[PDB]
Structure formats: C-alpha cells, structure tokens
Amino acid sequence: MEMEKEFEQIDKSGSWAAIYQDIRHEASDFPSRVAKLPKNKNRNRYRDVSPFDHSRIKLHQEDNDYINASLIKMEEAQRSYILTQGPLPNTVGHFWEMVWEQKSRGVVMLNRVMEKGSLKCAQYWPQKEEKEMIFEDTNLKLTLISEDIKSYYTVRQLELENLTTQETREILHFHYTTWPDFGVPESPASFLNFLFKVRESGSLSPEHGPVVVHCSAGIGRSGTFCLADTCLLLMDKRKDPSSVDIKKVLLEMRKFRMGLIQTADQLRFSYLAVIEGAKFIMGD
Ligand SMILES: O=C(O)c1csc(-c2cccs2)n1
Ligand SMILES: O=C(O)c1csc(-c2cccs2)n1
Ligand SMILES: O=C(O)c1csc(-c2cccs2)n1
C-alpha cells in the first residue's frame, strides 16, 4: 500500500502495536559474540543492546578492538551510517578514535546528557573554548571552536587532533536538544528541519566517512533518524515514489543493528516524518 493512506488505515483501526510486533517477529537474528566477551562488559551500556559481529565497527588497536557501534550500509540509497550508544566514562576515548579512523565529518546526538533524572551518556565534548579535552588512552585532543544555540538544536564546530601525527580535522556536532523525556514529538517539523541541517552540512555525503549517530542505546531515536533520511532519499531517486515501503526499509536496516525503532509510537512518528517531509521536498 501507499504510505499516507496505510497510515490513516492503521490509525482508524488502532493496530500500531500489531504492526510493530510483526516487525519484531520478522527481524534478523545474527550473532554478537564479541560484545558478550567478559572483557567487554564495561564497554556496553545495556546488556540487551549489542552490535552484530558481521557489521560491528572495529577499532584499529591490537589489544581490544571492541566498541558498541554498527555500520548500516544502504545499497540502493547509497548512504551509510554508524549507529552507536552514548559514550560511557570508560569509552569516550574509543568513541573519538572511531570518529578519526572512520573519517567521519559529523556526529549526530539525539539525547540530553541527563534525562528523567539519570545520566544517559558521558559529557564527551568540551563546553568552553579554553578548556580542551585530552584522551590519553587513544592520544587525541578535542577543542571547542564555536557553538550556535537555536531553539530546537545546537550546532558545534570541534577540532580533533591526532597527537601521534599532529594531523587535525574539523568535526561538526549536531545536537537535537528537545526530544521529550517520555514519548515522541507531537509534530515532526523540528526533527525534519534538523535532518535538513545535517544534510546541508555535507556530513551525510559520499566524500566523507559515515556520519556517527547516537542516543542513549543507539537504536530508538537513532533508528528514527536514519530510517526517515533513507526513505526520503529513495522517494527522490525512484520513478515511482509511492513504491517506497517504510516497513521493508526498516527490516533491511535491522539486518545491520538489532532493535531499531523501540516502540510503536516511534514507528508511527517515523511514518509521520516521511509523509510530511515528502511534501516539503517538492518539488514543494
Ligand atoms: O564522563 C567522563 O568521564 C568524561 C567525560 S569527558 C572525559 C575525558 C576527557 C578527556 C580525558 S577523559 N571523561
Ligand atoms: O520505484 C521505482 O522506480 C523502483 C521500485 S524498486 C526500484 C529499485 C530497487 C533497486 C534498485 S532500483 N525502483
Ligand atoms: O505516492 C505518493 O504519494 C508519493 C510519495 S513521494 C511522491 C512524489 C511525487 C512527485 C515527486 S516525488 N509521491
């Protein structure tokens, strides 16, 4: 079926939970043996969220190459994404090592450091220009260059220096700051505006490594971001945009990381975002 009318049909029939459970039943199951080794317990935020072995990002290190991060490679759309958990106190250096080694231009953060009164990720970037961060375990230096605070999101320019080689690179940090503590946003307008700002920066383009996107576990909000982006790109590429099947795209992405889209409300929100976004693209 088309998307917008499939949407009204699920709303009128109140069957979002059944649609979402079908996706969960059909989703791929691949091994995640490296994630479960005892030496990696303090590298995982949640015991039930792990990268598959076949798609995990490897650190270029001979001691321990493990990070909780997955490469989502979308062949028809010609887009790749790295989805990862929010960094932990003992993985902030690994996080920036990955950014460097994978040649990423942008980092997309969809959570706040504290939500619901608890810590959801480490404070892994500097908050003042004159107070830079040094990660001694991976030999990197990170400096805040500038910060632009808007009503729904903040963009930061960061400098990452490989202290071994003295090479430097500019990284863009896109921080969506207004996702509610519970549920999903009422309108997708600010989330789509944010997605378009990431796109306009070059951070999603083939001349760079894959964008790094995270929330707390790296599957829920993060899954919503890449699902909406890929569906909208396919609608622009194909002769028949109404052939884009969001459920089929989601199952393809779940071949590369488990659990993408965590609730039926997140599924409904993803449909809403793609539907509204397709009107603004045109040719709109
Ligand atoms: O939460 C933490 O532990 C944390 C946040 S930034 C950081 C480091 C910066 C530079 C070296 S360690 N640690
Ligand atoms: O909508 C089209 O034009 C369409 C439907 S499927 C499709 C392709 C799949 C893989 C490569 S092109 N294009
Ligand atoms: O099937 C639809 O309603 C749909 C989704 S995107 C699309 C486009 C039309 C013209 C350009 S893109 N139509």
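Backbone N, Cα and C atoms are what each Cβ position is placed from, and that goes for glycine too.
Listed in Swiss-Prot for this protein:
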type	residues	note
ACT_SITE	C215	active site, phosphocysteine intermediate
BINDING	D181, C215, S216, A217, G218, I219, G220, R221, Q262	substrate binding site
MUTAGEN	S50 to A or D	No phosphorylation
MUTAGEN	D181 to A	Substrate-trapping mutant
MUTAGEN	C215 to S	Catalytically inactive mutant; abolishes sulfhydration
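Its own atom aside, the Cβ of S50 (mutagenesis position) has 22 Cβ atoms within 10 angstroms in the protein chains shown. In terms of local Cβ density within 10 Å, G218 ranks first among the binding-site residues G218, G220. Least crowded of the binding-site residues (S216, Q262), judged by neighbouring Cβ atoms within 10 Å of its own Cβ: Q262. A C-beta separation below 8 Å, combined with a sequence spacing of at least six in one chain, links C215 (mutagenesis position) to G86, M109, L110, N111, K120, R221, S222. Just so you know, the Cβ of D181 (mutagenesis position) picks up 9 other Cβ atoms within 10 Å once every protein chain is counted. The maximal spread of the substrate binding site, taken as the longest Cα to Cα distance among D181, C215, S216, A217, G218, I219, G220, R221, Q262, is 16 Å.
The separation of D181 (mutagenesis position) from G220 (substrate binding site), Cα to Cα, is 13 Å. Take the Cα of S50 (mutagenesis position) and measure to each of the binding-site residues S216, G218, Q262: the nearest one is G218.
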